[PDB]
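The structure appears below as structure tokens.
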Amino acid sequence: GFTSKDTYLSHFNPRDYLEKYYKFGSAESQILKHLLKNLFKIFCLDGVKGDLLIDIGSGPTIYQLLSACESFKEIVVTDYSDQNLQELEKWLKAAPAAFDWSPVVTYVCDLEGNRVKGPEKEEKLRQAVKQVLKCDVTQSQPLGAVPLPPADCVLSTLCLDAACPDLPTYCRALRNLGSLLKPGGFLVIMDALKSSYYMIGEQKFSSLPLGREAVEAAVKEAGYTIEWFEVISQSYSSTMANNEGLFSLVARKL
Ligand SMILES: Nc1ncnc2c1ncn2[C@@H]1O[C@H](CSCC[C@H](N)C(=O)O)[C@@H](O)[C@H]1O
Ligand SMILES: CNc1cc(C)c(C(N)=O)c[n+]1C
């Protein structure tokens, strides 16, 4: 009774997803602001840095990487959907048909103290992203046959509830992402709480409805130690999903 992963290849419209959730012109904008403040805190205020960050289930979005590119030499973006990766690549290659992230970029520049302007920030992100890869979090080797050095950080925003049909798969996915991480490496997860679906227009997608206790327990079971865990009550618009807030966590691999 859960969305099949092949539905992501064919029925997840990347430009419609961006239009629906990331236009930043709403509950969606309030959530985006909070996600950005947390990412800024992690990568710029806390010591989350290194040579390599792997972003898991990036979809067609870059917002989750804007603060990260200040702290990581290389960012690898990954997703199950080739269509999502193509939409991402349109922005990376600064193509005229690319999504306009400029209000989000400006917001991050403001958070970071206006040290740089939008164009410099976008260029820094474009230079950090060297690889755009296929991933499947449900597999023991999420990146398949593709070899990568162990990462300093694995980040995943709004992916794991959508990718995991049940709690045992969710715990296994956390172990699978851990295989990409160096010992003592950072795991950064942000996702919806108690959400059983989300919509992109008329297209419905399943979500695993987890509470904060189940998320914490799965992260400890998967071999991590939690540094901090935050719950926000703000939910997406009623037309989009049925979540009861969002969580953010930073953990280290044992
Ligand atoms: N098994 C799986 N492994 C990896 N990615 C998967 C997956 N099942 C679904 N996904 C991806 O999970 C994403 C959910 S959308 C979240 C996109 C983005 N990180 C954001 O913050 O908005 C989609 O891009 C979808 O292709
Ligand atoms: C904004 N993107 C969202 C939003 C929600 C609420 C869910 C979910 N897990 O229900 C998944 N995605 C990918």
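Here chain A follows Swiss-Prot, giving residues 4-28, 32-260 in order.
Cβ coordinates are placed from backbone N, Cα and C, and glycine is handled just like the others.
Feature annotations, reproduced from Swiss-Prot:
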- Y20, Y25, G63, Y69, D85, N90, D142, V143, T163: S-adenosyl-L-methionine binding site (BINDING)
- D197, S213: nicotinamide binding site (BINDING)
- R18 to K: Has no effect on N-methyltransferase activity (MUTAGEN)
- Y20 to F: Decreases N-methyltransferase activity (MUTAGEN)
- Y20 to A: Loss of N-methyltransferase activity (MUTAGEN)
- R132 to K: Loss of N-methyltransferase activity like its citrullinated counterpart (MUTAGEN)
- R181 to K: Has no effect on N-methyltransferase activity (MUTAGEN)
- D197 to A: Loss of N-methyltransferase activity (MUTAGEN)
- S201 to A: Has no effect on N-methyltransferase activity (MUTAGEN)
One of the recorded positions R18, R181, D197, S213 has its Cα closest to the Cα of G63 (S-adenosyl-L-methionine binding site), namely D197
Where the model skips 3 residues between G28 and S32, distance between their Cα atoms in Å | 8
Of the recorded positions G63, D85, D142, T163, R181, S201, which ones put their CB under 6 Å from ligand 1?
-> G63, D85, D142, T163
So what sits near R18 (mutagenesis position) in its own chain, CB-to-CB under 8 Å and at least six residues off in sequence?
-> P66, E93, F105
With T163 (S-adenosyl-L-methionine binding site) as reference and a Cα-Cα limit of 10 Å, the qualifying recorded positions from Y20, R132, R181, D197, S201, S213 are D197
Sequence gap of 6 or more, C-beta under 8 Å: which same-chain residues meet both conditions with respect to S213 (nicotinamide binding site)?
-> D167, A168, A198, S201, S202, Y203, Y204, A247, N249
From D85, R132, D142, which recorded positions have a C-beta atom under 6 Å away from some atom of ligand 2?
-> none
Select the most exposed residue of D85, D142, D197, where exposure means the fewest other Cβ atoms within 10 Å, treating these as the recorded positions.
-> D142
Other C-beta atoms that fall within 10 angstroms of the C-beta of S201 (mutagenesis position) = 24
If one looks at the chain holding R132 (mutagenesis position), which residues at least 6 apart in sequence have a CB under 8 angstroms from its CB?
-> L98, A100
How many Å lie between the Cα of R181 (mutagenesis position) and the Cα of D197 (mutagenesis position)?
-> 17
